[PDB]
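First comes the structure, then the notes that go with it.
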Amino acid sequence: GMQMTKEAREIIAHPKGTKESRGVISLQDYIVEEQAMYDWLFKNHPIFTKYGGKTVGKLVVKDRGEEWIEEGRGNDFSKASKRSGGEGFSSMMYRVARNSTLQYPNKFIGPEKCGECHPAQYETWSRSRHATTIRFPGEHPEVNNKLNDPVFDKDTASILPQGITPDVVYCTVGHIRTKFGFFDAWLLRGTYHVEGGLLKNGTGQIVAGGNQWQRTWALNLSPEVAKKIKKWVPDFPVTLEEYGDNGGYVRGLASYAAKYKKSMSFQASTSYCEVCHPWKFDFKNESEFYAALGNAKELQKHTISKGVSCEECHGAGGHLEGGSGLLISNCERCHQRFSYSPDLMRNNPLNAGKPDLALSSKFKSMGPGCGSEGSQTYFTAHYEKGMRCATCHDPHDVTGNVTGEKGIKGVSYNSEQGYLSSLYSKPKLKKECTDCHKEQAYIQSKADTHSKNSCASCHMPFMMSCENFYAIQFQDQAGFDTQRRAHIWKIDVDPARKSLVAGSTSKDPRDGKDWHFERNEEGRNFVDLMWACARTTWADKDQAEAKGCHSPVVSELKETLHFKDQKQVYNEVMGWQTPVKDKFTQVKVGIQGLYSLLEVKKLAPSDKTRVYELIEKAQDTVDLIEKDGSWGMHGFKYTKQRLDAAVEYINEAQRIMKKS
Amino acid sequence: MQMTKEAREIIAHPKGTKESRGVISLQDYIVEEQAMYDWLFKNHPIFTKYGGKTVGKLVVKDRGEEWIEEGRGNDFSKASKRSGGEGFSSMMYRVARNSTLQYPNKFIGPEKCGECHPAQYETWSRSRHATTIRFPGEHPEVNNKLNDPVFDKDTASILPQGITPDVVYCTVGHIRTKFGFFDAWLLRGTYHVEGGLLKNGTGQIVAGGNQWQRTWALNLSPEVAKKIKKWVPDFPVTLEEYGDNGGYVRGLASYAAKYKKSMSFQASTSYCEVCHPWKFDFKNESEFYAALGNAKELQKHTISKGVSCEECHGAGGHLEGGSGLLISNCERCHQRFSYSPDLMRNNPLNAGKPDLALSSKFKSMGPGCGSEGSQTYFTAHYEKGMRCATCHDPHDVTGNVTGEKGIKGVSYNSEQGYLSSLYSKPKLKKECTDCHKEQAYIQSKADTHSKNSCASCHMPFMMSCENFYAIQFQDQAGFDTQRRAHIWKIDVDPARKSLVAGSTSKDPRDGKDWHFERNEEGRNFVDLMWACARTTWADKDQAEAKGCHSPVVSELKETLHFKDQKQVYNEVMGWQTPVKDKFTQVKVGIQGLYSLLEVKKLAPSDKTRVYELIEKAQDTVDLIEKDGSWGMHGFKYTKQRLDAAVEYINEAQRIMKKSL
Amino acid sequence: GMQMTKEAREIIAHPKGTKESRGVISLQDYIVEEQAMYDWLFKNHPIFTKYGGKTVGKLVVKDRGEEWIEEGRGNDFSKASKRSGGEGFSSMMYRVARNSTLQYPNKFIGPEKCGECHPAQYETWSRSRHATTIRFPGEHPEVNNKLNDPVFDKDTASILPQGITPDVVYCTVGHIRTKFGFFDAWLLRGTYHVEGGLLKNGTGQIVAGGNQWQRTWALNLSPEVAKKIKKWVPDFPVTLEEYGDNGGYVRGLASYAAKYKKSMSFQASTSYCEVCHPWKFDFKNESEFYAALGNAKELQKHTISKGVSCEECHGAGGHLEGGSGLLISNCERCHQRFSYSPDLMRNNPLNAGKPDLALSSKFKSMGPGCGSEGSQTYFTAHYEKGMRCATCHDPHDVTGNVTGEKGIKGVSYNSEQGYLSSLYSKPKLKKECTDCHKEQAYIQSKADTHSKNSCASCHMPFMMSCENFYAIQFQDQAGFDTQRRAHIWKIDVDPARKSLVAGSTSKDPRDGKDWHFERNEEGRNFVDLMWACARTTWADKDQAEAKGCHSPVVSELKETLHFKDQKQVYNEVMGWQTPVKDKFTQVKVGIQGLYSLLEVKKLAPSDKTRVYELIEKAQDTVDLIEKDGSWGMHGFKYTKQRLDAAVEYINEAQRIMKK
Ligand code: HEM
Ligand SMILES: O=S([O-])[O-]
Ligand SMILES: O=S([O-])[O-]
Ligand SMILES: O=S([O-])[O-]
Ligand SMILES: [Cu+2]
Ligand SMILES: [Cu+2]
């Protein structure tokens, strides 16, 4: 029936933490501390006290033992390592650095207190999604504070699912940007709704799923857009019923950590959400905490920090006397999301004994997860060269000056609330690509086909699934659950090889088993050309402003520029790169031949001068093209024409040489 | 006699965090200061010996005004959503760790850090950070004569009349700019004693006459002042013309006081301990209060003076029993943010973003010393991730500067290294030329300003350390000019000014709400009068380059004495207009010729030759565009490159001309 | 009477620490706290309890008083400083940042617990020599776990010297890479062996020295190689006896902190080793610690951190609740090793009052010591520009993918334990020379004599001594005790000036007194041509794959490329640089004159265009060669191809200007 997971039960039965032995809290101490919470929930959550433990769909407990220990094949990683004799535990993706929300008292003073002395950082931080990821009812002006009304069209979803009303919700998680979710007053993750009644008075039935409000489904993927995609992808779901387990009762409210009417996780905020979308309460001790649980108002009134606040990155009380000590976040708590791939291990016998080298990112079904930018960057040249998040990003102003969409006429949507209203993100950067890649920027600056595209538009497609909307993941088509920006940069040019592949445990192309990034010959992640050129998304401002790129679904270009498969994209690339690489090689061979001749042939001074001059001008051209390294993809006309001139330089020198 | 209204309101309704959370925050510091002021009202000699009677009124200035109200913090607070607009904002003056009111502390002193880090002790100890706080007997640069004239026999001593070393806890400062003193009661020295000696309670307490100023004592003689008056007719020459700002002898001005009219009554705790600190070894507060009033006792129990290792790195650093290691970002002492209602109002894009209307603390009409951080905050360097530590060594902040052997003063001694110096030469990790290669390359060619440093134009000494408003005539780029601006961007305009009065100003001399202007990119900028024609005696580059174009200090011919910004602007236009005109024709030429290369009627070899010439010309355009000074970095070289490109374009046109 | 050092006792008699006065432990507190340990050892170590205090060779106590205070002339530095009126102390090279191994309880949880949440960094750190510098018997698969049999040839050394058996060894220190040492079960540094019996039985005699297993002596420096070296360096030692006090009873076991049969340091791990090759125990208090001492098994059982583990760099407990506070190591605890040189101060009157500017590195006799990369880099352009270890190095994967020497057979050596078996190091870097030095890299990329060398091959010779094997230090010949890589970069071009020189106090070229680095006119350390080009070493994989470079000992090149002195190297450099500089000057002067002429001669527009084209293309060449700054040493053939073109350009423009 109802119990903690195996992993947790095994650690509880034989704990090897350090709190008692060393006076220092470590991973296993966090697994054990969670037991009272689950015991309290099995006795006091309405699902047991009012609904008799009955649900439409099976309840499935998912505590820190599964999230912090088992996730990302941490047991396989552990067995593959020498650490603790191959007998230890590995927390691949979900863990905290400091005390959890089960420890009272804590030393948090709240971001407003940091802001008294650091008013400048408070301002830029406070207009970011870090600051408002956790909010209370009354803090949603972007839907005029109507959490139970349709956001967009009147037949699509509200933020809160039916039967969940604001007075039984501790908080929402998320934004209009991508998705929302909710926590009830007992700090249980909202993996359910209530049909035929309300949670608030124990009426109706608890139903699994239909729990996660999804912007793209609600706004952009109408039945007519779905039917357009279905012309290309004959399995694409159109009717609500074709979304199946991933769906629900109304377009816009999908099932997440649940399958609709079939199963639902039963999970406290402590097991998972506190890692990345946190809050902290001001209670003196845990009794005060347990007495306030189940009362949304009392919990809210005692909330001293919401979301990714100053102290979540910099430590409770920062550097203040009596505080816990200053930290400077490297972001890996919430943005790394390592996941071990036995396939990457098996496929490269050179990696033997180095299970770190077979790390991938957490996948949500067939797409790399949101909050995986760190595990993605780990296998890039950038990271090898010492670059980290803070190299490029401002850590405070992470959302930027984005705004609402005035053209949307929805039932509750209000476009005028700044970033709260926005469908996009524009993080403030310390470094642009053009700061370090000057030759690429130079070629790209010459007026041509993509000369208005940002560097990011080809190099950082929106490959990541935040929603685990597997009903719409058709990855070989570079769509359609595409809400976060890949941090990989390297573009592979190949007719067939894919960035994203199924694990060897997969038995159907759509089962979603053990999907992972593939690695190229340099041991790095890469972006395939279907993602780079032809991806489909509604999260990409650059793409929206460049005619939807080459997506058969969102491109506004003529239809002969709609790219349907990677081989077609590859052949377009080849049409540009092959003549460029031919002229390049011709020049290189010409330069070498002429330097050989100059070592033995004697020429009149004015002719010697000219021959040398042409060789060196040809060399300037080939050095520039070689350093650029795109073989015409950063600007074909400038590139081809410059090389043509250089071939002609070589031809002139050869005539002069032949003459003498 | 009472604490300020601001401090009293917080005392009446405190909302700090020391009791509620075990963590000391801003409001706790306001509250803790009460006992000190109660003690000073009963025990300070002004009251116990002079009966409360002063020539000039006493105006209490505690943390309530310094750490809360300054920089228009209450206006910033009301403009913020933080705490519903009802909070407090510490804009410029606050500490990060315990104040000097908490005993015991964990400070061990810099000599102990020095035992294991002898290398950093050596570089730090020969810096002004190390000696900004000194005790009588530590002033070899004036032969330890604190009561005799430093320079000429008719100019000031460091300590004003009535103030003797034995009633002084310390001096603050150096010969570099200015000195001040604290009395043995740790009250700031905003007064002197006429017809008597403080130590005897004889004579009368007189407001002002309290801050020794190097520039007034040494450089600004009535002869120099008369020379200035010739250009600037309201410039003061006689001592009485210096008015409230002055005093009874040249070289002792009034600061935090107006001569015979008003004087601040302020403990060290309210203000100075933020930036020119000290720490005592007392085991508790009773020992501290028992020593107060005894200079020798305080001195003996002083464990840290000035900006010592632990002031940046934390009491005890990383040592066991220490308070935890810090790495200073310098904003404690070098930021000095100040909110400008005008910057908010003037730019409706800034609405709801009061951080964007931040300026720097002004000392009347000039940006204050220690505002390098609030200046750099609104620069491209800062946007690109650059911070103090990007360019500066944090230890060797003074450099190898020395005294002036040519000065013959009553007490000045020129042989004490940096103590004797008029200048500063901070050690740098990065020079402008390390990152700005095109600019450095053009600037390296022998020409008019090729021997100037980059910093000589880009970083003028715009900042007032002394608040010597008697001599501030900002439209003329003088004359209270002691610290170096960290702005870099130079605006090229006939009239627009860096520094402007606030809209509360009713007279050009009243100095109300002065602030920096912002350009179209939202950045601070340096006007041409500052960049080219400023008058200062703190700038060694300017002293070694014939005084630049200051009508007051220039040793150049008189037509190179620039008297207003329009004149400077016309000189800049004499260079940039022909450059920009030629550049423009070359660029249009290149584009036109490139487009005409698709005309038949052109021999192939003519076609290639045309290309070869416009290609070379494009190199010139690219260098000039990148440089971006339009000849200000080296007119002769810029002209040599453009003359070449003019020939290339005329030769290509000559060849094109045959087609017709 | 066995007692602590003069230096320790003087501080103990007049202590000026901060632990009692301020609640904060500082340097003098660490000196004071070492008393009980030495008193315990004088009473309880087998040297006294089983061998009656008798040893072949004099016992010389060396505690924190000498190591943490007197070393590197800290007393001279102190007297040259204004700090504490010239009357303070200065810890030049050996000191800790946080509690020593004398303080109990501590807050260490061990690297496996860090790695539970940081599995990635655990993996890379765990395959590095930081992780395994401290090991217990049982953990040496690279010798088939035979610490008492010969490693390599049957007539060379085992890791543990005779009389010393695994059961009375707490740990080894080191690797096959360079050398090993041991600590006995009482945590005394192994500066001795036992002849005629076993330490564990109290039989035999304690003999001084012959205590440090040395890879290069054991493997590479056979009597035939030594004879080859002797042909060039006549005083070079060939027979065991010619190694003298530095030597011992078997090739491969040298004397270190000891002179064979003559003297031996008596030193607890606390005095020196715990700075840089540390461990930590889990004991609740110092009683459990002392009760365990002398029992290797119980000490091992209670060892919670070994070697340079996560917490040694990051702090006990890291950032965890109840831990001691996160640190980010800047490496200077173990890799700096500053040493004050009164010669550098005296030779430069400008440095007066500034003793920091006369800092050098720890020397082990006549070679800069291992673990002095920091004091070296401190006087480099790179450091002046803000570069630190972490600019170039990954701090975790510091060993790299190096492997055993397959092809050598030895009685015990096992070549398939990966980095454990390896003779070399390949630290993972964040930045390569070529990332910042583009012009140099471009010229070096052109196929030519050295175009296949790494940048580091010439710029970072293996100048440093790990072993203090002074019997084989002949520094004017750039050999032969050469185990770690110099971090200096700047190459000086001179027929005679040397990087490494003897102090003023030296009275014999081989007495090894006060050796230091010389400083050039820019105030920096520099690499002389002998070290850069013709050095001899067995630690440099780049050199072994490039035919041994120009070493007369290891070079496989023709004998005319065996460089025997610096004057010869210099003459080879001048043969490249002189023609380059001559053409460069010709071009540069010609550009200048052409631009002047253009100001006052008139030409046909079409001629004028030509003169400009030729001058600008010559300028491009001048700017590249000048920025490169090697005057052909980065690629003579290409450098000459560019300058040959630019001489033509200028000649042709002068031709045109003549009419
Ligand atoms: C791409 C690899 C290398 C880089 C990045 C590099 C870098 C440098 C740099 C920055 C300098 C300073 C130049 C100056 O003073 O302006 C230099 C000088 C020098 N390098 Fe290299 N180097 C490389 C490879 C080599 C190799 C393989 C050798 C020897 C075969 C070598 C020998 C020298 C010498 C002898 C100098 C001194 C030149 C002089 O001052 O006269 N370098 N190198
Ligand atoms: O549930 S969060 O990973 O999108
Ligand atoms: O009083 S200080 O800001 O020059
Ligand atoms: O004994 S360690 O300095 O190679
Ligand atoms: Cu997500
Ligand atoms: Cu000042």
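By the numbers in Swiss-Prot, the shown part of chain A spans 42-701.
From the backbone N, Cα and C atoms, a Cβ is placed for every residue, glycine too.
The heme c 4 binding site annotation in Swiss-Prot covers A:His171, A:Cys372, A:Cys375, A:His376 and is backed by a large-scale study or a structure entry. Non-local neighbourhood of A:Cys372 (heme c 4 binding site): A:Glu414, A:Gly415, A:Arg429, A:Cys430, A:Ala431, each in the same chain, at least six residues away, with C-beta under 8 Å from its C-beta.
Annotation note: A:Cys411 (Cu(+) binding site) sits in a coil segment as assigned by DSSP. Per Swiss-Prot, the feature Cu(+) binding site maps to A:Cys411, A:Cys507; the stated evidence is experimental evidence.
According to Swiss-Prot, the feature heme c 5 binding site maps to A:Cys430, A:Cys433, A:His434, A:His528. According to DSSP, A:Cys430 (heme c 5 binding site) is assigned to a helical segment.
Of all Cβ atoms in the protein chains displayed, 27 besides its own lie within 10 Å of the Cβ of A:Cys590 (mutagenesis position). As annotated by Swiss-Prot, heme c 8 binding site applies to A:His491, A:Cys574, A:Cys590, A:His591.
What Swiss-Prot notes for the published mutagenesis of A:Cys574 to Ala is this: Impairs protein stability and abolishes sulfite reductase activity; when associated with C-587. Note: A:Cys574 (mutagenesis position) has non-local neighbours A:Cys499, A:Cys590, A:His591, A:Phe604, A:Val610, A:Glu613, i.e. same-chain residues 6+ apart with C-beta under 8 A of its own C-beta. DSSP assigns A:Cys574 (mutagenesis position) to a helix in the three-state reduction.
The Cβ of A:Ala587 (mutagenesis position) has 18 other Cβ atoms within 10 Å, all protein chains considered. In the three-state DSSP assignment, the secondary structure recorded for A:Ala587 (mutagenesis position) is coil. What Swiss-Prot says about the mutagenesis result for A:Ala587 to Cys is this: Impairs protein stability and abolishes sulfite reductase activity; when associated with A-574.
Recorded in Swiss-Prot as a mutagenesis result, A:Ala587 to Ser carries the remark: No effect on protein stability and sulfite reductase activity.
Experimental mutagenesis is annotated in Swiss-Prot for A:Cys590 to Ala or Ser, with the remark: Impairs protein stability.
For A:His591 to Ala, Swiss-Prot lists a mutagenesis experiment annotated as follows: Impairs protein stability. Around A:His591 (mutagenesis position), taking its Cβ as the centre, 24 other Cβ atoms fall within 10 Å, counting all chains.
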Cβ-centroid neighbours of heme c 5 site A:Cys430, A:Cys433, A:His434, A:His528, 8 Å, sequence order: A:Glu414, A:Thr418, A:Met428, A:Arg429, A:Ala431, A:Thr432, A:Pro468, A:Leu470
Local backbone state of A:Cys375 (heme c 4 binding site), from DSSP in three classes: helix
Listed recorded positions among A:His171, A:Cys507, A:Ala587 whose Cα sits within 10 Å of A:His491 (heme c 8 binding site): A:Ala587
Collapsed DSSP category at A:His171 (heme c 4 binding site): helix
Additional residues surrounding heme c 8, by Cβ distance to the A:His491, A:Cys574, A:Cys590, A:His591 centre under 8 Å: A:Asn494, A:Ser498, A:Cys499, A:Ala573, A:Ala575, A:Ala587, A:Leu602, A:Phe604
Same-chain residues at least 6 apart in sequence whose Cβ lies under 8 Å from A:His434 (heme c 5 binding site): A:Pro468, A:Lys469, A:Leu470, A:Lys471
Pairwise Cα distance maximum in Å, heme c 8-binding residues per record: A:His491, A:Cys574, A:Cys590, A:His591: 12
A:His528 (heme c 5 binding site) and A:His376 (heme c 4 binding site), distance between Cα atoms, whole Å: 11
Candidates A:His171, A:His376, A:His491, A:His528: member of the binding-site residues with the richest Cβ shell (10 Å): A:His528
Per-residue Cβ crowding (10 Å cut-off), top of binding-site residues A:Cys411, A:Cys430, A:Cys433, A:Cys507: A:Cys507
Nearest recorded site to A:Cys375 (heme c 4 binding site) by CA-CA distance, among recorded positions A:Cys411, A:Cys433, A:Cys507, A:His528, A:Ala587: A:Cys411
Cβ neighbour count within 10 Å of A:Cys375 (heme c 4 binding site): 20
Nearest of the recorded positions (A:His171, A:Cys433, A:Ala587) to A:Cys507 (Cu(+) binding site), judged by Cα-Cα distance: A:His171
Rounded Cα separation (Å) that holds between A:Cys411 (Cu(+) binding site) and A:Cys433 (heme c 5 binding site): 19
Distance, A:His171 (heme c 4 binding site) to A:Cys433 (heme c 5 binding site) (CA atoms, angstrom): 17
Listed recorded positions with Cβ under 6 Å from ligand 5, out of A:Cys372, A:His376, A:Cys430, A:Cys590: none
Spatial separation of A:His171 (heme c 4 binding site) from A:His528 (heme c 5 binding site) - C-alpha basis, Å: 19
C-alpha spacing of A:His171 (heme c 4 binding site) relative to A:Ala587 (mutagenesis position), in angstrom: 29
